[PDB]
Amino acid sequence: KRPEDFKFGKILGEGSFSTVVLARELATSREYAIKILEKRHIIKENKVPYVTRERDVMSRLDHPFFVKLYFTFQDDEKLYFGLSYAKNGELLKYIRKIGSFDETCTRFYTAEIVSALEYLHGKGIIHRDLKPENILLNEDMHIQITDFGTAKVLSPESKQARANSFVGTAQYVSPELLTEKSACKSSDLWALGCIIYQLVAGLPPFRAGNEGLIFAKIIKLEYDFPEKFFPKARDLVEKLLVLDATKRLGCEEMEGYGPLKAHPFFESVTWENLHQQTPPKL
Ligand SMILES: c1ccc(Cn2cc(-c3c[nH]c4ncccc34)nn2)cc1
């Protein structure tokens, strides 16, 4: 494909070295979110690892709750990644707007994230930057998870469990990354715990005016629940926000996703056809 194969529209996101722009493919009339990277910039900033990594990770993804990579092309100066377009924006936008999700909405969107992570972890991949800003909503209001630049493919051949790069967003970073200096699949489950808490409480659990203060609270597991927090959701959060990464519900050591999906908070959930169910109105 060539850039001339598309008509570009509004900018969907501006990054430090890349931009995402809405595009319509002329020959088919389909809409894509195209991620564009300046080739000169990548070499200068040594962002190539982030770029090559992202292509290979996304090439492995084929699940309804993840952004799909449809095509990639290049011209003398730029790299283009054709991605799924999610019309309804970030999950964060809705948390801020509504303030906090009711129990039905909390359960439904938490279940979709759990289903997504079960797939991703099954493929041996750690997102490492899960947060509401990276959980988009498509036209039907189902989730689409994006931003795989920070993602890691763990090697099957050495039964790899740990990733060493320090990446992520402070409010959602796991204690093991801060103290042991490495992350694992279970690090995404810590982030899930923060996200569930945020859907109900309106803000993430560890929050402060700067990163260092946040890190200090994470390491000490210093947070509180607001009054009226749904009880079964509270129990689930307490089973995810655990300092020991081998003791989080859903992690390999705790025998995987089955026990997590079996949590009482999810009792009314039908897991199989989640992506075809009608989302509860927010
Ligand atoms: C540069 C790097 C990363 C980002 C964040 N981002 C948004 C998206 C995205 C994929 N499909 C979409 N559809 C609508 C809006 C945003 C997106 N992927 N990554 C924005 C700019």
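Sequence positions for chain A are given in Swiss-Prot numbering; the residues included correspond to 77-358, in order.
Determined via X-ray crystallography, 1.7 Å.
Cβ atoms here come from the backbone N, Cα and C positions, even for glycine.
For reference, Swiss-Prot has these:
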- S92, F93, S94, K111, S160, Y161, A162, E166, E209, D223: ATP binding site (BINDING)
- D205: active site, proton acceptor (ACT_SITE)
- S241 to A: No activation (MUTAGEN)
- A277 to V: 3-fold increase in kinase activity (MUTAGEN)
- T354 to A: Abolishes phosphorylation by MELK (MUTAGEN)
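Sequence features annotated in Swiss-Prot and their locations in the structure.
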residue	record	Cβ contacts under 8 Å, 6 or more apart
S92	ATP binding site	none
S94	ATP binding site	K111, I112, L113, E114
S160	ATP binding site	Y108, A109, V143, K144, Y146, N214, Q220
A162	ATP binding site	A109, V143, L212, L213, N214, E215, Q220, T222
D205	active site, proton acceptor	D223, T226, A227, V243, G244, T245, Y248
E209	ATP binding site	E166, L167, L168
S241	mutagenesis position	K228
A277	mutagenesis position	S176, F301, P302, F305
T354	mutagenesis position	none
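Within the set of recorded positions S92, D205, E209, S241, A277, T354, no residue has a CB atom less than 6 Å from any atom of ligand 1. Summarising the ATP site geometry, the residues cited as binding it (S92, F93, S94, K111, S160, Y161, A162, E166, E209, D223) extend over a maximum Cα to Cα distance of 21 Å.
According to DSSP, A277 (mutagenesis position) sits within a helical segment. For the recorded site, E209 (ATP binding site), the DSSP three-state label reads helix.
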